[PDB]
Amino acid sequence: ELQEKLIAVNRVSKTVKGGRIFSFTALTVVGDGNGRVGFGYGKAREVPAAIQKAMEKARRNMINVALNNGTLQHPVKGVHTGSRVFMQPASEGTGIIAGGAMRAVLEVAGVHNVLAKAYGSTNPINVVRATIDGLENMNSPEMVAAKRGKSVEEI
RNA sequence: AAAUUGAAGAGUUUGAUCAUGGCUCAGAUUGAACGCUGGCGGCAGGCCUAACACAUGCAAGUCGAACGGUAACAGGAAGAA
């Protein structure tokens, strides 16, 4: 049913008496092409073992986001650790113009049209956190009608 | 009626990590030059340096309806023939 990218694969390491124990991190996002998105981050001693642990960790751990016609409601910021991340809704036929890890997250979230920009660090893991941080706090016209107790021509 | 619709990152410090922070790259542009190559046309462009020095030709004349005029070369006239 649902779409599932592999962003990144580091090799990490841990020292012992012997010498080095190498190990692999992978990093994946999944999503329903229609405003749900998890990311998961696996580790294992082999690489295909690790992608699998991530794809599982992503399915559970997966959040809703109200899009509008396949783009954002309004121009959002977002931040995690070093990565700042600004995204802006776009007119139809821009495409997803956007960085490395950003571009994955938005594609499977089912955003079709955005102007992103990553300032700060661009560490893949902290950017997909900062991007999702952005998208989940972003808020629909129907939510704010409810907040303030209206339903105006602002709708 | 229409007169702007616009914003991508990557590599390199560590055994590994996150951060800071430099170096480098991917684009557009040019009165360009150099190298290898080269069929045709259209429209543009062409001493950025020595405001260094210049042979040769040409780049400001016109007016006889302002004037006295004849040296030219066109006729005409008296007149040698």
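Heads up, chain A uses Swiss-Prot numbers, so what you see runs 10-164.
Even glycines carry a Cβ here, placed using N, Cα and C.
Taken straight from Swiss-Prot:
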DOMAIN    A:11-74  domain 'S5 DRBM'
VARIANT   A:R20 to L  In strain: SPCR9; spectinomycin resistant. Not a ram mutation
VARIANT   A:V21 to E  In strain: SPCR7; spectinomycin resistant. Not a ram mutation
VARIANT   A:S22 to P  In strain: SPCR13 and SPCR15; spectinomycin resistant. Not a ram mutation
VARIANT   A:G104 to R  In strain: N-660; suppresses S12 streptomycin dependence
VARIANT   A:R112 to S  In strain: NEA-319; neamycin resistant
VARIANT   A:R112 to G  In strain: NEA-314; neamycin resistant
VARIANT   A:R112 to L  In strain: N-421 and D-1023; suppresses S12 streptomycin-dependence
VARIANT   A:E151 to S  In strain: B
Note = Across every protein chain in view, the count of C-beta atoms other than its own within 10 A of the C-beta of A:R112 (variant position) is 17
Request  = Give me the Cα-Cα distance between A:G104 (variant position) and A:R112 (variant position), rounded to a whole Å.
outcome  = 10
Inquiry  = Cα-Cα, whole number of Å: A:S22 (variant position) versus A:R112 (variant position)?
reply    = 28
Task = Taking the Cβ of A:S22 (variant position) as the centre, count every other Cβ atom within 10 Å, in any protein chain shown.
result = 10
Number of other Cβ atoms within 10 Å of the Cβ of A:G104 (variant position) across all protein chains = 11
Request  = Give me the non-local Cβ neighbours of A:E151 (variant position): same chain, 6+ apart in sequence, Cβ-Cβ under 8 Å, ordered along the sequence.
outcome  = A:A75, A:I164
